[PDB]
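Let me begin by presenting the structure, written as structure tokens, before commenting on it.
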Amino acid sequence: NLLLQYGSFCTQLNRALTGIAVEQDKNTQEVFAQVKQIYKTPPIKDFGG
Amino acid sequence: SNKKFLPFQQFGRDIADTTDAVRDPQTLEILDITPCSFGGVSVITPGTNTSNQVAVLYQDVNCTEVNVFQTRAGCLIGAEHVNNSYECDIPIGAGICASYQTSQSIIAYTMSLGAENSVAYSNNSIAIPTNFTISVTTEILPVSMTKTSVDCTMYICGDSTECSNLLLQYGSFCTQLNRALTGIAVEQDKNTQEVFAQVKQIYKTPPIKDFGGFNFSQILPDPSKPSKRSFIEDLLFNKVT
Amino acid sequence: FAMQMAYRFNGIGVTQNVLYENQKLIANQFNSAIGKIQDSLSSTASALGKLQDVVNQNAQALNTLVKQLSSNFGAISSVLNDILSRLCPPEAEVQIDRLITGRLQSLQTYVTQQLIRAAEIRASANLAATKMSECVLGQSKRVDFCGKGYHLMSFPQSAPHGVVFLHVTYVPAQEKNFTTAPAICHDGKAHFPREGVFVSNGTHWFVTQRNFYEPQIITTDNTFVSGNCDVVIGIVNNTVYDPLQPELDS
Amino acid sequence: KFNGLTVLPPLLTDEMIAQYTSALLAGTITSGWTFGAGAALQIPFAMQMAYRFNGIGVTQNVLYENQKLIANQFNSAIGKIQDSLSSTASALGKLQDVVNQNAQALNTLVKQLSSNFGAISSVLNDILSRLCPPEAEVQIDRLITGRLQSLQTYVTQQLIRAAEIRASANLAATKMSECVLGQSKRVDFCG
């Protein structure tokens, strides 16, 4: 009840630590998920030697 | 517990000074104190423009301390498990994404990364294209932000002499928030300076648009507008509020 | 401008006979691609998500700052003119020192949010100032720096607190399998292509360029000699035509 | 730990990241760099490196006349990566520091709960059981003022540190596009 007197200091630290935690799923999205499909190797690995 | 206290020891503490283990003062045994089961509650929903149906993610619990689906992020209640794998629509965590589909409900599924495509490789087979396409993509970047400025005296002690005299005791907290919000607001005129004002002169189109058969009239400026802006620039100025 | 795109096709290794022999085709694939931008803009309001978020995250941080004025911070009333009209100056300076301590912390929280957020926009303006210089005022050989595909040219468009590019990219579409080979014996010499690769439709061999199937008869103007046949793995046999030979045959 | 400091799991599991770096890896091997432009186009890998040597001004007769030499200089160079990884633990210093600087900033945040901040005791349940509500609201207002300053210090450390990772993810997302899905003419941008 004493913390409610300070106002929205609580509900903006949960917003700032969400705005980080969203783009941590966007950083891994931008680095790896650039290929549009999922390619896979042929079963015979004759790559020139 | 197995925390063997010494016969003079009463409390066992945590890193954060809260008591982790106590000794029962009648039958001298040792008791752990685990705080009661807690977790964040996240409400997975589609928009209320679409529906009023939700599905609740209990973060980082098991499906005992509470159709009822288990993830590695917690106990998801209200969303139906689906064996199919789609693209991610509402991201949950640890590979699961939820969506609102068809008789309609909220489904949860392991998301799909893309269609599987084995390339027909061999040691003497090349695949040269015979035909092409000219695709015009769109890349949208922020350049500047709103140049604000906060009066550090009128905000704190607005139109009050008895408060402004108390604010002078704190020193230069006022005259450095006006400097920090000026140091932002100067470079917001430098960001727009560096992006656009790279051309040294102002070129303009010839009046006859015989550009090989191409049609640039959708991106060149329109003289009939009051602010001489193009047709696509006018679509962009009405989609941002 | 028909000769500008022939420079632009030379920047991506496509020989400029592809442009002039298909100029009416590219004019209809370029004009119809501009015409799909508007229907991708006049209906989908979520296209401008990176720029509406800049407006939203600043109207959010001002309307959080203004709502901090309605908090008591431990004092008896959030209205500063209600402490001065209801308390005595020995006691009122205790209550006002809780509001000044509370509101000044709410500005330092706001300015620190603005310094970090304006350090994100400056890192996104220097990325835009790099895409203005390297991708409008030139042609970029940097893959996926200027839209997915081989890049030709860009056209900037202004936008509310931002810039919008129209990256015009070259994307290859219709393919055919071909039996290839890295080399050709002719007289024991190993002819390698100057620009392009050797292919075969199944019966005869052709040298063609890399990014558009344009088969040519394998001559000594397309190929250069290096070494002999005994070293290259995968060399095939063929005759390589000589342009000089029927001249001196007659 | 139990103090409301949860750790949210990432969206993409470590099995899905090892499916992108097989899709980004089976396209570079079998299809050259044309899987970054349009559809992936198969090409024999001895003929891909002859494009790659043409990108650096080396005429492709160097490749085919030395293909067994480059195959043994490439396979033996992969074989030295493991002995540079299976023994030297300090190779991963940029990534162990990301884990260390966040377990440090949480274990500084948790240790702030054991500070008195001017109040008589850092245990909030020991002020409520030993003081009267006119007096206890003086002591608790010193802890709330102290702990809330310790969160704003922590979040400001996290916003600045996550602005360093995003500048190091956009550098990684640039090296993924320009240096895996193509060939870079930028000197010392790719080793």
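Per Swiss-Prot, chain A residues shown: 751-799, in order.
Per deposition record, electron microscopy, 2.7 Å.
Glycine too: its Cβ is placed from the backbone N, Cα and C atoms.
Long-range neighbours of A:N764 (variant position) (same chain, six or more residues apart, CB within less than 8 Å of its CB): none. Here the residue is the original one, but Swiss-Prot notes a natural variant at this spot, A:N764 to K: In strain: Omicron/BA.1, Omicron/BA.2, Omicron/BA.2.12.1, Omicron/BA.2.75, Omicron/BA.4, Omicron/BA.5, Omicron/BQ.1.1, Omicron/XBB.1.5, Omicron/EG.5.1.
Cβ-based neighbour count (10 Å, all protein chains) for A:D796 (variant position) stands at 12. What Swiss-Prot says about the natural variant A:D796 to Y is this: In strain: 19B/501Y, Omicron/BA.1, Omicron/BA.2, Omicron/BA.2.12.1, Omicron/BA.2.75, Omicron/BA.4, Omicron/BA.5, Omicron/BQ.1.1, Omicron/XBB.1.5, Omicron/EG.5.1.
Among the natural variants in Swiss-Prot is A:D796 to H, noted as: In strain: B.1.1.318.
Reduced to three states, the DSSP call for A:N764 (variant position) is helix. Following the DSSP three-state reduction, the secondary structure of A:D796 (variant position) is coil.
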